Every structure is written in C-alpha cells, then in structure tokens.
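Asks: One structure, pasted below without further comment.
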Amino acid sequence: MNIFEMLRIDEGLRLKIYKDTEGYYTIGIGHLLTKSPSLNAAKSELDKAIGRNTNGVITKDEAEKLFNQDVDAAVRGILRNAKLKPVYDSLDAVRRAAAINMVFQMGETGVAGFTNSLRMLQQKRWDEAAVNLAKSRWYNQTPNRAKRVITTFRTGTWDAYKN
Ligand SMILES: CCc1ccccc1
C-alpha cells in the first residue's frame with residue numbers, strides 16, 4: 001500500500017465525466033474539473049487539462065497522468081502551507097499518506113481549517129485526534145472514507161485498506 005493505491009481505492013477510476021460526492025463534474029481518479037453546474041464548462045476544463053479536444057472521455061493512461069499531477073499538487077500544497085507543513089513533517093510515512101488523502105479530497109485551505117485536529121496530530125495524541133477529526137462536515141458527508149483515513153491517522157497502519 002502507498003498513497004497512489006490508497007487514493008485509487010477511495011476515488012475509483014471512471015473514464016467519462018461524472019459527478020463527485022458533492023455533485024461536481026469530475027473525471028478519472030477523482031480529478032475535479034469544476035464546481036460550475038455547466039457540463040460545457042467541465043468539458044472545457046477537461047480539454048485544457050488533457051491538451052486535446054475530448055468527447056468527455058479519456059484513456060486510462062490520461063487518467064493516471066492527471067492523478068500523478070494531482071498527488072504531486074497535494075504534496076506541494078502541504079509543503080507550501082505554514083499550518084500544514086510542520087504537522088506533515090512531524091508524521092511518519094503512513095500518516096503522511098492520510099494527510100495527502102485529505103488534501104486531495106478537500107484542498108489545502110480546507111484541511112488547514114482542521115486546526116485543533118492538526119495540533120493533536122502533531123502532539124501524537126492519536127485517539128484524541130481521531131475523535132476530533134470525526135467532528136466534521138467531512139466525516140458526516142463521507143463517513144466510510146473518512147473512517148478509513150481516520151483509522152490510518154489513529155494507527156499508522158494500512159489496516160483500513162487491507163482485504
Ligand atoms: C489534518 C491532516 C493533515 C496533517 C498535515 C498536513 C495536512 C493534513
């Protein structure tokens with residue numbers, strides 16, 4: 001298990017434009033296209049991202065290319081953020097994957113808002129952090145995924161992604 005496999009499990013793979021859990025146009029492995037309700041706007045974003053005139057459909061290789069870029073962007077974003085970087089630096093590699101997962105799902109600004117959770121994670125108060133993380137819109141709206149990510153933060157193992 002690693003961050004790519006983890007996010008592939010959590011996000012799935014779809015080669016045609018679909019709506020994500022929030023109703024937003026997305027493609028590939030959780031590549032958000034736009035928050036606009038316009039499918040035409042989403043298609044335009046897709047074409048720009050891929051570099052060709054699509055039919056709203058991409059190949060697996062194209063989906064994986066966007067995914068690579070998106071994981072890289074999530075990490076980059078953490079490292080550029082004054083609130084997130086010190087917590088990320090404090091974590092082991094498994095828990096770092098949980099952090100990347102959250103930023104991939106909700107963005108750098110969104111995760112940086114988990115101030116109290118972040119402090120508990122830096123303090124390595126794992127059970128307390130887990131409880132705090134669950135007191136969130138995130139957990140309520142995507143509880144199964146959040147439970148997997150939280151278990152990863154709680155235990156520093158991949159147990160929630162095995163079997
Ligand atoms: C709240 C989890 C986290 C920790 C460090 C960096 C980003 C995200």
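Just so you know, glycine gets a Cβ as well, placed from its N, Cα and C.
Among the sequence features in Swiss-Prot, the mutagenesis site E11 to Q is noted as follows: Complete loss of activity. Here the residue is the original one, but Swiss-Prot notes a mutagenesis experiment at this spot, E11 to N: Loss of 84% of enzymatic activity. The annotation active site, proton donor/acceptor is assigned in Swiss-Prot to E11, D20 on the grounds of experimental evidence. The mutagenesis experiment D20 to C is recorded by Swiss-Prot, whose note states: Nearly no effet on specific enzymatic activity. Quoted from Swiss-Prot, the note on the mutagenesis of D20 to E or Q is: Loss of 99% of enzymatic activity. The annotation that Swiss-Prot gives for the mutagenesis experiment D20 to A, N, S or T reads: Complete loss of enzymatic activity. As a published mutagenesis entry, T26 to E appears in Swiss-Prot alongside the note: Complete loss of activity at neutral pH; covalently bound substrate. Here Swiss-Prot describes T26 to H as a published mutagenesis experiment; the accompanying note says: Facilitates transglycosylation more effectively than hydrolysis; covalently bound substrate. Under its mutagenesis entries, Swiss-Prot includes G30 to A with the note: Almost complete loss of enzymatic activity. The substrate binding site annotation in Swiss-Prot covers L32, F104, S117, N132. For the mutagenesis experiment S117 to V, the note given by Swiss-Prot reads: 50-fold decrease in enzymatic activity. Experimental mutagenesis is annotated in Swiss-Prot for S117 to F, with the remark: 10-fold decrease in enzymatic activity. Here the residue is the original one, while Swiss-Prot reports the published mutagenesis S117 to I with the comment 500-fold decrease in enzymatic activity. Listed in Swiss-Prot is the mutagenesis experiment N132 to I, annotated as follows: 5-fold decrease in enzymatic activity. Annotation of the mutagenesis experiment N132 to M or F in Swiss-Prot: 2-fold decrease in enzymatic activity.
Help me see these features in their spatial surroundings.
Replies: Contacts of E11 (mutagenesis position) defined by a Cβ separation under 8 A and a same-chain sequence distance of 6+ are given as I29, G30, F104, in order along the sequence. In the three-state DSSP reading, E11 (mutagenesis position) counts as helix.
Residue density at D20 (mutagenesis position): 15 other Cβ atoms are found within 10 A of its Cβ, drawing on all protein chains shown. Under the three-state DSSP scheme, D20 (mutagenesis position) falls in the coil class.
Under 8 Å, Cβ to Cβ, and six or more positions away along its own chain, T26 (mutagenesis position) finds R14, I17, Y18, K19, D20, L32, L33. The DSSP secondary structure for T26 (mutagenesis position) is strand.
Of all Cβ atoms in the shown protein chains, 21 besides its own fall within 10 Å of the Cβ of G30 (mutagenesis position).
Counting only same-chain residues six or more apart in sequence, the Cβ atoms lying under 8 angstroms from the Cβ of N132 (mutagenesis position) belong to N116, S117, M120. Under the three-state DSSP scheme, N132 (mutagenesis position) falls in the helix class.
Secondary structure from DSSP puts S117 (mutagenesis position) in a helix.
With a 10 A radius on its CB, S117 (mutagenesis position) counts 23 other CB atoms from all the protein chains.
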Asks: What kind of secondary structure is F104 (substrate binding site) part of, going by DSSP in three states?
Replies: helix
Asks: Taking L32, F104, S117, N132 as the record's substrate-binding set, what's the max Cα pairwise distance in Å, rounded to a whole number?
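Replies: Value for the max Cα separation, rounded to a whole number: 27 Å.
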Asks: Helix, strand or coil at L32 (substrate binding site), per DSSP?
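Replies: Note: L32 (substrate binding site) is in a strand by DSSP.
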Asks: Measuring Cβ to any atom of ligand 1 with a strict under-6 Å cutoff, which of the mutagenesis positions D20, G30, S117 qualify?
Replies: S117
